[PDB]
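The structure appears right after this line, and notes come after that.
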Amino acid sequence: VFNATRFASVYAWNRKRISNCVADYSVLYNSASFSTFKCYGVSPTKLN
Amino acid sequence: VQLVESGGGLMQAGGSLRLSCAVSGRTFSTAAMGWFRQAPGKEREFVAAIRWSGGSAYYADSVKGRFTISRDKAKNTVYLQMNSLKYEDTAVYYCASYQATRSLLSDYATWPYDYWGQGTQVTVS
Amino acid sequence: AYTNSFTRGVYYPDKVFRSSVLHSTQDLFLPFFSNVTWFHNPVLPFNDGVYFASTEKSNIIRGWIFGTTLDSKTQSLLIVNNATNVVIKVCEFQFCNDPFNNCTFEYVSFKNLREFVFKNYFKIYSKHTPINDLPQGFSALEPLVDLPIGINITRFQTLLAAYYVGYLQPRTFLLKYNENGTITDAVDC
Amino acid sequence: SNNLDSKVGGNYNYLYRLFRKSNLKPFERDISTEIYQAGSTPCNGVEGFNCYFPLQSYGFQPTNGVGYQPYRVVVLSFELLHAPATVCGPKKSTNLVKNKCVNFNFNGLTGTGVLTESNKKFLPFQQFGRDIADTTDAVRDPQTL
Ligand SMILES: *[C@@H]1O[C@H](CO)[C@@H](O[C@@H]2O[C@H](CO)[C@@H](O)[C@H](O)[C@H]2NC(C)=O)[C@H](O)[C@H]1NC(C)=O
Ligand SMILES: *[C@@H]1O[C@H](CO)[C@@H](O[C@@H]2O[C@H](CO)[C@@H](O)[C@H](O)[C@H]2NC(C)=O)[C@H](O)[C@H]1NC(C)=O
Ligand SMILES: *[C@@H]1O[C@H](CO)[C@@H](O[C@@H]2O[C@H](CO)[C@@H](O)[C@H](O)[C@H]2NC(C)=O)[C@H](O)[C@H]1NC(C)=O
Ligand SMILES: *[C@@H]1O[C@H](CO)[C@@H](O)[C@H](O)[C@H]1NC(C)=O
Ligand SMILES: *[C@@H]1O[C@H](CO)[C@@H](O)[C@H](O)[C@H]1NC(C)=O
Ligand SMILES: *[C@@H]1O[C@H](CO)[C@@H](O)[C@H](O)[C@H]1NC(C)=O
């Protein structure tokens, strides 16, 4: 998803479903490559 | 609050110039001040903000590594040290006041502020 | 310097009268047969509670200071007894290095053994007894003052002959009340 | 208190703590402004990435939803302890009767019994006494020692 070559237009935003896997959020919330990593009603750390 | 800017003027590319801005009134310790600029025919653009307590600084990408913002608490004055001036720095510079305290420092880049200074012109030849 | 705190530092933990009964109670007491630091001025911690004692001939020791920093910028407690009255204040005092604004509370009221207990608001128990270093035996401390001040305290010092400091701990005690409601013996559980 | 605590443009004088390393204990008051370390890098009092200011302002505008409108709150805690009780209701006192079965109330301590002159040697501080059963056995009249 993040290293995908091409993205969709906002009007036709793509939806990828994630299921039956282990979600390693550390790689994301500890990385410095994202300018906005905003989460509402949940904390990234708690996600684990 | 009343905001009064100074320090604008004519400078050669490569030089350095310090703008000043005096804050009076409800000088909240948990608020922030930001500097923004407007070039002719362009919209006003946020440059940098600093929190009064602690002095942590936030910079726009357009100015990161060149400009420094500082404040002297005792004097209730905030300073923007504008180093390595470039033609693209040409604009009217305004210092603005926030009365809203935000946990996320980056929000001061986009937050709509309460009060604005009058602006001081910097022109780079 | 150290001495043995044989059986001293027992105070009535509550305001209830009890006669000819053994009552078990949990509170901050001085553990029996513990080490009490012996001084004959310095600044001392205030871990959870303090047992102070003084053997006096000329009443040199007069008062106590309590608090966190023991200079201004914080609410600190000061207690001073001068011959005829007692003074208590919780002002943000500027204390001296060797002592001897915003006052939010104020109250005004060897052979001599004077025993005090300071604990946390603020409770002061005390007892005066004649004696023949730290005496072996048993005597209970009646409450004297209850200050509802709520001052955060973690350190203290004395304002002036030797004194002793012990530290209270949360220990369960069995107390023997006689016919007259006086505590006459105790057991450290 | 929307009429008072809200203003056009947003009133931000009222703050709340938004991050904390642990939940508060009952009636704990924390006023510290240390930069919250959300990530692994120590902040050293400097805000930035994973280094946030622990406080945030409230947005109290008159046009805000009732859920977001300002409300003034008072919390009364009552100290039902074993000490002399100094905060009482307006309830008037009455005369005392001895040697009769009566429904008595001393400072909120209620019961039914026969009140007699006692010979117990209460100490100047001792407020009321108890029996082996931890039941009230003797009292001090609030008006008379
Ligand atoms: C009461 O005051 C003391 C002393 O001012 C406080 O103790 C501090 O605690 C923190 C965290 O453990 C330490 O980093 C400091 O070094 C302590 N102070 C000193 C002078 O050593 C304590 O937090 C205060 N408690 C309350 C409830 O206010
Ligand atoms: C002990 O010290 C206190 C305070 O320094 C003295 O109490 C004062 O007494 C005078 C006498 O009228 C009063 O006007 C003051 O209001 C009192 N102030 C306080 C804080 O108590 C007392 O005189 C001293 N006793 C001595 C020296 O024997
Ligand atoms: C409890 O108190 C009573 C009196 O308040 C004590 O009895 C008195 O003891 C003194 C001590 O010498 C005598 O002078 C009196 O003659 C006693 N009075 C009576 C009426 O006996 C009593 O001893 C105390 N309890 C204990 C265990 O000693
Ligand atoms: C008290 O101190 C002495 C000397 O340091 C020591 O020998 C003794 O064991 C101590 N007693 C205690 C810790 O109960
Ligand atoms: C005493 O109270 C005033 C009023 O808020 C305050 O300005 C001052 O800081 C206080 N004194 C100290 C030592 O903090
Ligand atoms: C009020 O109570 C005190 C208690 O010490 C007593 O001295 C006084 O006589 C009482 N007065 C009235 C009017 O009840």
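We number each residue from 1, going along the chain as drawn.
For this deposited structure, the header notes the method as electron microscopy, 3.1 Å.
Quick reminder: no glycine exception, Cβ is built from N, Cα and C everywhere.
These features come from Swiss-Prot:
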MUTAGEN   C:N81 to Q (Swiss-Prot position 121)  Partial loss of biliverdin affinity
MUTAGEN   C:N152 to Q (Swiss-Prot position 234)  Increased resistance to neutralizing antibodies
VARIANT   C:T55 to I (Swiss-Prot position 95)  In strain: Iota/B.1.526, Mu/B.1.621, B.1.1.318, Omicron/BA.1
VARIANT   C:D98 to Y (Swiss-Prot position 138)  In strain: Gamma/P.1
VARIANT   C:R114 to S (Swiss-Prot position 190)  In strain: Gamma/P.1
VARIANT   C:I131 to V (Swiss-Prot position 210)  In strain: Omicron/BA.2.75
VARIANT   C:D133 to G (Swiss-Prot position 215)  In strain: Beta/B.1.351
VARIANT   C:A140 to V (Swiss-Prot position 222)  In strain: 20A.EU1
Distance [Cα-Cα, Å, rounded] between C:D133 (variant position) and C:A140 (variant position): 19
Which recorded positions sit within 10 Å of C:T55 (variant position) - Cα, from C:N81, C:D98, C:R114, C:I131, C:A140, C:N152: C:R114, C:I131
C:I131 (variant position) versus C:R114 (variant position) - Cα distance in angstrom: 10
Fewest-neighbour residue among mutagenesis positions, criterion Cβ within 10 Å, set C:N81, C:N152: C:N152
C:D98, C:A140, C:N152 filtered to the recorded positions whose C-alpha is within 10 Å of C:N81 (mutagenesis position): none
Length of the line joining the Cα atoms of C:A140 (variant position) and C:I131 (variant position), in Å: 15
Candidates near ligand 1 among the recorded positions C:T55, C:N81, C:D98, C:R114, C:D133, C:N152, judged by a Cβ under 6 angstroms: C:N152
Residues that sit under 8 angstroms from C:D98 (variant position) by C-beta distance, when 6+ apart in the chain: C:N41
